[PDB]
Amino acid sequence: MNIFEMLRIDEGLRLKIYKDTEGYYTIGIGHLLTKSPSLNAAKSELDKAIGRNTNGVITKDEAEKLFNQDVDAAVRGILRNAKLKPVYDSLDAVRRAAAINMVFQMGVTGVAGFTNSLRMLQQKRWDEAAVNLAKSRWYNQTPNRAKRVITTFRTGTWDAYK
Ligand SMILES: [Cl-]
Ligand SMILES: [Cl-]
């Protein structure tokens, strides 16, 4: 298992524009296009991302390419945030994937906001962090996913992804 497979499980794969859990326009493997309610705006952003007149539909290859770019950006975003880097650096490989998953879903900013959890993670207090991480909108809104990620931080294993 690895970050790619992990996120592909969590985000799924859709080749036509769709609405995410928050109702925003998305495509491919969790690639958010826009937060605007305008489908044209969405189509506009898609064509621009892909470099062609897509008409709201893309191929598998295209999705994967968006995905690579997006994983890359998440890691790099982490390494460039002063609150996150130190945390991430202190973690083992499985758990770094858990951090990346979170950033992929909610952004650097969003994750950098879990201050108390971050501290707990840095201190390697796994059970405690797990509890704090669950006291969040994130968990309340996407519980099955949140649970999978939280278990990953808790255990440093891939068992939640079987
Ligand atoms: Cl892009
Ligand atoms: Cl969920």
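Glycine is no exception: its Cβ is also placed from the backbone N, Cα and C atoms.
In the three-state DSSP assignment, the secondary structure recorded for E11 (mutagenesis position) is helix. Annotation comment: Swiss-Prot describes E11 (among others) as active site, proton donor/acceptor.
Swiss-Prot lists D20 (among others) with the feature active site, proton donor/acceptor, giving experimental evidence as the kind of evidence. Classification of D20 (mutagenesis position) by DSSP places it in coil, neither helical nor stranded.
In the shown protein chains, 24 other C-beta atoms lie within 10 A of the C-beta of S117 (mutagenesis position). Residues or ranges marked as substrate binding site in Swiss-Prot: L32, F104, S117, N132.
Sequence-distant neighbours of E11 (mutagenesis position): residues of the same chain at least 6 apart with a C-beta under 8 Å from its C-beta are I29, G30, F104. Quoted from Swiss-Prot for the published mutagenesis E11 to A, F, H, M or N: Complete loss of enzymatic activity.
For the mutagenesis result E11 to Q, the note given in Swiss-Prot is Complete loss of activity.
For the published mutagenesis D20 to A, N, S or T, Swiss-Prot gives the following note: Complete loss of enzymatic activity. Around the Cβ of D20 (mutagenesis position), a 10 Å sphere holds 16 further Cβ atoms from the protein chains shown.
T26 (mutagenesis position) falls within a strand when secondary structure is assigned with DSSP. All protein chains included, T26 (mutagenesis position) registers 21 other Cβ atoms within 10 Å of its own Cβ. Quoted from Swiss-Prot for the published mutagenesis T26 to E: Complete loss of activity at neutral pH; covalently bound substrate.
The note that Swiss-Prot attaches to the published mutagenesis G30 to F is: Almost complete loss of enzymatic activity. The enzyme is destabilized by 1.5 kcal/mol.
What Swiss-Prot says about the mutagenesis result for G30 to A is this: Almost complete loss of enzymatic activity.
Listed in Swiss-Prot is the mutagenesis experiment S117 to F, annotated as follows: 10-fold decrease in enzymatic activity.
Under DSSP, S117 (mutagenesis position) is assigned to a helix (H, G or I) in the three-state scheme. According to Swiss-Prot, the mutagenesis experiment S117 to I carries this note: 500-fold decrease in enzymatic activity.
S117 to V appears in Swiss-Prot as a mutagenesis experiment; the accompanying note says: 50-fold decrease in enzymatic activity.
Cβ environment of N132 (mutagenesis position): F114, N116, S117, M120 lie under 8 Å away, each six or more residues apart in the same chain. Listed in Swiss-Prot is the mutagenesis experiment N132 to I, annotated as follows: 5-fold decrease in enzymatic activity.
In this view, the densest Cβ surroundings among the recorded positions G30, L32, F104 belong to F104, judged by other Cβ atoms lying within 10 Å. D20 (mutagenesis position) and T26 (mutagenesis position) are 6 Å apart (CA-CA, integer value). In the three-state DSSP scheme, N132 (mutagenesis position) falls into the helix class. Here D20 (mutagenesis position) is positioned 8 angstrom away from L32 (substrate binding site), judged by their C-alpha atoms.
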